[PDB]
Amino acid sequence: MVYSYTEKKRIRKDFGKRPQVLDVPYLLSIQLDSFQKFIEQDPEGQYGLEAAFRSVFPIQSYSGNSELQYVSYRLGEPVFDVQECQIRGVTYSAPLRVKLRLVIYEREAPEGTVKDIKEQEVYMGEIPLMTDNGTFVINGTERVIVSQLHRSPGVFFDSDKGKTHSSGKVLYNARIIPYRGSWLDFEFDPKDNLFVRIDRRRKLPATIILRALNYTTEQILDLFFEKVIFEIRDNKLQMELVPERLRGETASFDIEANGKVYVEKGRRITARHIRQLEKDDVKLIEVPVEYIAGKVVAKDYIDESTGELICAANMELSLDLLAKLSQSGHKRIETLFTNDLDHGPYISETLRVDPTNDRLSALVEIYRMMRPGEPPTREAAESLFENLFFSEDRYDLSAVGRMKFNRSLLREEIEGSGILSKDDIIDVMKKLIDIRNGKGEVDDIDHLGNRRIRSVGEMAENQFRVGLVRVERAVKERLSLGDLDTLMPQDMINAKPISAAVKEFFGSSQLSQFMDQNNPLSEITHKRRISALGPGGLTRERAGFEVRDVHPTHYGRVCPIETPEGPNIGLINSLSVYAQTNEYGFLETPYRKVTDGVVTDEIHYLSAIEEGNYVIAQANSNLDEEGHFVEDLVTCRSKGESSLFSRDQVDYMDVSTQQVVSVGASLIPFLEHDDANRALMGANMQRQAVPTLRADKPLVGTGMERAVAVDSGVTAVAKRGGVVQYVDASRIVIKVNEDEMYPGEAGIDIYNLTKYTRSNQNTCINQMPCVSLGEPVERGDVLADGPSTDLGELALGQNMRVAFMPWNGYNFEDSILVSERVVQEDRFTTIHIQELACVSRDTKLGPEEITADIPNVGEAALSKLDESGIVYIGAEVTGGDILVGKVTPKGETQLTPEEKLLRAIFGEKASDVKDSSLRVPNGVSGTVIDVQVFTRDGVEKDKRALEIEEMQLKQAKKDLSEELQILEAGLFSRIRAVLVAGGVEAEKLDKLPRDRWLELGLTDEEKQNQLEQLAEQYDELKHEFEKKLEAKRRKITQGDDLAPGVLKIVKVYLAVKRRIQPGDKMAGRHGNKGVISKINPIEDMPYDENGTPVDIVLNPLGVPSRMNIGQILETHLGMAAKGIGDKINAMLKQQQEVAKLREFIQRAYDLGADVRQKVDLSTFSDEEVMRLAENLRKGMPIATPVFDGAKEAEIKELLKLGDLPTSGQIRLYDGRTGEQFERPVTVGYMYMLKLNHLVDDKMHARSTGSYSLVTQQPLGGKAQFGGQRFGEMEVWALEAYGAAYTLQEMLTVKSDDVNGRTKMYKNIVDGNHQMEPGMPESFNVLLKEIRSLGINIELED
Amino acid sequence: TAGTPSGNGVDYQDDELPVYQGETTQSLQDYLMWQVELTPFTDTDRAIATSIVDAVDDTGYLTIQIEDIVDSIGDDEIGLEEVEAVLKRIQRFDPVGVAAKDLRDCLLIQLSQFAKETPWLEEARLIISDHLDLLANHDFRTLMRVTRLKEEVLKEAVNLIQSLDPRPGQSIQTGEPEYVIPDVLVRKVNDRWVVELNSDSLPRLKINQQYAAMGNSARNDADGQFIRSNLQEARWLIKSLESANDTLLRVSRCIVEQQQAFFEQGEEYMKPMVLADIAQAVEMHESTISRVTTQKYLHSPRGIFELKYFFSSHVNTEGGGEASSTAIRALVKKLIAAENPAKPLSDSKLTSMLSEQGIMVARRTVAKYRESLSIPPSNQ
Amino acid sequence: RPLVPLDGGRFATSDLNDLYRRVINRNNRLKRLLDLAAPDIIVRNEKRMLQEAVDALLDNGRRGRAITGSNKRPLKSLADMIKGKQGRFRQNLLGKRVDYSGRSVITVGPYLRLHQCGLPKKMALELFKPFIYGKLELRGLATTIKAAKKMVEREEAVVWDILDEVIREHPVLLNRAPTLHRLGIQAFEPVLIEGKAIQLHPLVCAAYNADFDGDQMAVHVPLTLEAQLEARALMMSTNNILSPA
DNA sequence: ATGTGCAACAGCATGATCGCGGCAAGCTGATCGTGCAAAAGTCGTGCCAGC
RNA sequence: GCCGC
Ligand SMILES: [Mg+2]
């Protein structure tokens, strides 16, 4: 109840100090949920394949009265499972079956149909599926897909830092970004002119687009400005009063209110005068005529006498114009505001710049600017403008785009048309003018509320949509030439482009890369990875200093610690433990609701925008029993800041202290005691560890090991756990209990563990059981632990006894000193697996045969080859041994006498057939593990192929017959009970087979009903098992459909053990790394007064400068834990009774200062206590959470419990001199990992090899036997030394002097040591290159 | 595809402007020159060594005569005595026995490099190698009497001789058997033996040509429109490739139509189809069809991988109508192999058997068919 | 300008070959169309085509927004692939790769002198192969070069003895990849050690800016009397003790 | 008092942006038909020399 | 491209 079966075997001592509200999520929910939403059926057309089909289908020809109606779709069962798919090297995918019908409409009768062919489902392409762990097995690989962090479609306003024209003038711009389509932009000139940049083309005034929307000059001036009315009647020339707008202005003359002076000429302009004027109800008042001189007419007043009128908008007025309008009777004149206090002159200047005022003129102008080719004919311009924006299939903002668009402009409605209208462009322009005016502010583009996440499902949906559009384009053509005989497969189903697009996206993309397979931690980290790069992302060199900086919005969403170092720092991030993605695609993080002064248990997920308003408390703020805050003033985040608030002003609380760290950074104990960058290095280095031979749990952990181990999927977890029936190194069979059971056919659970298997990084993957026999298990318990996992806990390192002291300079700088005892116990010894393959491929001259006998090959070479030419399993091959014996034919149809006598003396071939055999590459050694020969259909079966097929059939029958045995035993038990009910012969009945001829008939009812039904069920069971067995046999024995050219394939695996050595690299999980300097003998290492030497010696000089106190704290804590473990081991050694041992374990499990763990041994069974105590001989595995855990006092009392000094330092004696070191030395246990950088892959040397055809210089890199590159800086250094002869021998003799190389080699062999230089080939190549142009360059004498 | 191979070894030169650059390979002649450059030779000796190693074939034997080498030198005091010494020095290089004039010399030099105490050194040094080599080619029943030695000793001397390398210098080759078969013409078995074509890449080429040429033309960055600058080159290329694939498919369909029986039941059922037979079928001239189907290759479950192997005009004056000499040769090979241990296989007897079977062929032709790819089993 | 080989006998033309082929095609078509007395419009178009092909061959990426092809990547013209970054960076002007060069991870040796470094014997016996061949042929252990080569291949004990004899006073020079000043490359006297890691004297780490947490070095052999004297009398670690800045 | 010459400002195109090393991954193709003489090449057939 | 210095 309190603890599960897998946890009662070994309980970590949690230091706690704070309860946990909600548990850590599945840690893999993003990829799983995204692909589930992409794949699963949806009754509505919301998302996925159904959404794409509804987007394109239904489709009809151009008035051809023929349409294809789409109804539902399905995915067929995969033809291979995951394991055999990986072992074969093929893609794991499912066929796509789509059901659609052809309808033929009546030509004579409108809206009538004549035919309706409802043909069955058809096939187009195969959609790859993801495994249970979120991986896409394509081409026999893993190929995880990385999520992308991009800018959400919508509207963004920016100020470009206001430094472009060097005048200090800040420039505002607005951008409209759709999900798919062409961008739109607005910009501000330094002369304050509205300019647009459509599709990033040359800048044009906004007035062309503004007029293209059927907007006249009067209407634009009316909508974009607040027009005022000027009344000139009986020469009074009054003005309407708008005191609200009249804020800043100078009175040109005396201002009187209803004939009484209100404001004098040039009087006070303060708010008091405005308030006094507004208080008095005053009608229109007269003004001096000089004020109207600067005014501009807005409307276009018409003269009632003659058709002539002053329609010149955006123009001032003249003194004669006043008389002209008075003659026409214009009593009221409409003029815009023309006030510059907060508003200003806009839009009008752009209309003055551009004189086009017609929709046709604007359309042709934008057609010329967009397309500088052929001028339009009133149809090209209209159609092109309709295609640019406001087109259903050309321009499209997603629902998130519409949401952001409406929210940024303060519109209540969220949902809306997915295509932009006429009004929103006007609203955007008005908003930009508003920001320029002063009201409003620019938004942050690095704000996490403006950045979205694209997962695998959405990208796959987009690729499928593109492919289906391409298919549709071809489909539309055929319908014009369609008769009634055509069906759906004959209607251009076109699987080719669907499959091509989908496979191109999955197999070859920037965001679909090989997944890391070192540890489960690297797989977990890679799966939940956020990347800013990609197709639609931001490139490395385009990234400024601000996009790769941590933001105050990164709190509970992305980790500020985990990130790559050099190129991609800040561009690749990792999700936090509790972070999850909103419905629209924005990051979220949970918080606890706070009501009054008590924090509640209900949990709300807040995004980046919502959390910006509330006041959020801290996770590590103390609370009372009732939930109230124990102190009045608490620390909170209000708006991107930190300050103290009252106990009542808070609104939310953090769920836990791990909210801001990712999975990788959660496994670092004492993270708060490490420097940020060194902890970054430690977190990045924890993922490069190599799983060892034997797993070893960490003594000082965190408690996240169980979650990482279970959620990664390397282990084997029970799903309907009952009791364990049969155990083996390769199988576990569990008898599911009766309480939960599927009715009928009984049922058992069979788990086939994956033995030694090559991973992506050429490491080893192996699973071994954890249950012994007859041991009851529950659902979710761990049965087998995969690579680097001990009893269901992440264990990717080993517990090393460490002394912090300088030792004769052998730990100088970052080096590490290691004892020989560490080497002897095979710690840090890893298994590496390699795959080698050879293919027999047909040729014109004849087929390629794989045979044991190899011409011109001695008998010693054929010793390790079988009768079929394939190595025996288990043979140890080194150097250049032959693996597969393959012969290539040669062509000769002219039998000359010498070849005739050659054939006479020797075999019929006379060794004409060349040999091309798969040999081990030099420097590679190991034991042959597996051979996986594949053959084509029709070709003769290989001799070993029969043996492998036999073993596969044996395994299938062995794992299939268990359920048959169970079912037949149940049937026999039922028959025995029936015969016991009547006419029981007991042992006499049990002795004869077939229930002693079904116990005759006995009673009529039993014979007619019981015995007959039992016999019928028995026969049906036999027939069912038999058909299933021959189905398995047929599936096993088949000819693999190979490539048209290939004929046979053989794959060979080699496994080798890599031991530790001075060249190897070793590092802890606190950012402290190094290389081994020496493997010291046991008697030379320092020892304490008990004679036990240390295993590792490190330098104290590396602690203070790097600022890692977690190192020392973990060392002390590991020493305390191992002291308690030693006490338990010693007390178990002396055969002490169970009572005292239980008392000691209970005392050790109740330590700490009010921890939240309540483990008690009172309810523990005695055998359970014995097993748990036997599991703590090697140490007590205590756990400290990330930002709360053990303190100095608790560590010291833990030390005092185990009879160890509280200072953490003991007296060491020199193993060489026998003298005691003058000062005490810090000794303890530190968890040390083994990184993937070994000198067996980093040691290289070359004297002579191969050179390129061009420039004749040595090749580069290992596996090609290349030479080290002597770059430009090395030559600069040689020049600065004055070494001219060394430089000359570097440039000519060693690299490019073709004759010089041979001459110098001949001199060296003879012993001359003479140079004889020449002309490098590269200069000749350069001369030929320059001469290949029209330029002549020559070497004059 | 149930089983798919892992990607074959391939690479391309990166971070280097002349992409793919190259990679030097070491051949037999290059290795011989490298060995020559590291031994003390005079200038005349060096010239002779270069001249004689230039003539080394792929198998490691000298193709040109020694007197012809002397004539090639064309200088006095370089008579055959000197070139003989130089060649004999050259022979003892890393592929021991390389640059050998004949088989006898190769065995002599191979046996020379030994402990001089092997059980049958003098037995096969000259009695077997330098003499009665033709006898050793046959059963060598009279060789024991000729050499005055017991047959038991010869039974081990023959094995000792066979222990030597027959063709030294062929273990140095660095070429890779990458001359695999594209099989651009794929074929599967159906109710009518349908024939398809793979590796067309026509949709891919069309898409790439579009996205490049029409992509630049549709792009509005350049002034005007590239309606013919780039758009009207991809169309020409696509049309040419489509026409080529169409005529190839038509020729293949004609070939399978006239040669259905070769693929059905027995393999040796080819009609003697001529170029005019397909020319009239496809209404195209014979020259184009001959140039089209002269190295194109098909992928058949049982038939040969070629498109010219079927094109035979070998009527051979068959009794009933006409026949193909390919089937006649196949039948002769099958019958000759399946015969008595004596295996007479006489040309007259084979011709009589073929005539009885219905193939009216002269006794002199059958000798040519047999000698093309076989030898008479003691028919003389 | 070699053309790339593919699987089978197929050959794929490189970018320069494509440019030359296009220029030749345009020239041939223009020549054949000139003699037909065609209207001047198509003559004008074909002359423009030939000119554009010539500019694309000589200088890609200008006047026509590049030609690209088959991967939506610009084709490499004659000037773009002159030498590395259009200059002389990669395979000329001090960019050469060299023979007699090695590389491995460095560790610390506190027992060393200022002029000594620890050289693995597997890294040796490969850099000093021709010297070992010469010493074997000179001492009479092997007469032919083939015998000496085979004996070195079999790595017998006398081979190790001769290697130790031939390394005696031959200085070797180690450099670290970011060579910032002239002290980033120095000449030491090799000492044969068993293993795979180079043992560097701690006192030169500051000059090298080297630490033992995973760095690597490169080893070059000065195989000439003049080069040996220069490495001993100029670039020895005992020679440079004061920084030249 | 109006017209002409010269210096300055804004816009546009061009060139460059540290090394060294190890996994990796895709292949970058082809082309065209012509219908005919003119040539070279090839096959069914009969010959003499060796056993 | 990923990683190491
Ligand atoms: Mg370092």
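Just so you know, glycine gets a Cβ as well, placed from its N, Cα and C.
According to DSSP, A:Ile561 (mutagenesis position) is assigned to coil rather than to any helix or strand. Around A:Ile561 (mutagenesis position), a 10 Å sphere centred on its CB holds 25 further CB atoms from the protein chains shown. Here the residue is the original one, while Swiss-Prot reports the published mutagenesis A:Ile561 to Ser with the comment Resistant to antibiotics salinamide A and B.
A mutagenesis experiment is reported in Swiss-Prot for this position, A:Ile569 to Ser, and the note states: Resistant to antibiotics salinamide A and B. For A:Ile569 (mutagenesis position), the same-chain residues that are 6 or more apart in sequence and have a Cβ closer than 8 Å to its Cβ are A:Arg548, A:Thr563.
Within the same chain, residues at least six positions away from A:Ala665 (mutagenesis position) with a Cβ under 8 Å of its Cβ are A:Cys559, A:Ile561, A:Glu562, A:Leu671, A:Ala679, A:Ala683, A:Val1186. Mutagenesis annotation in Swiss-Prot: A:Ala665 to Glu, described as Resistant to antibiotics salinamide A and B; the structure shown retains the original residue.
Sequence-distant contacts of A:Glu813 (mutagenesis position), defined by Cβ-Cβ distance under 8 angstroms and a gap of at least six in the same chain, are A:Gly1074, A:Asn1099. Looking at Swiss-Prot, the entry for mutagenesis of A:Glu813 to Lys says: Disrupts the enzyme's active center.
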Of A:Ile561, A:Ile569, A:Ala665, A:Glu813, chain C-adjacent mutagenesis positions (C-beta under 8 angstroms): A:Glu813
Helix, strand or coil: which one is A:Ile569 (mutagenesis position) in, per DSSP? coil
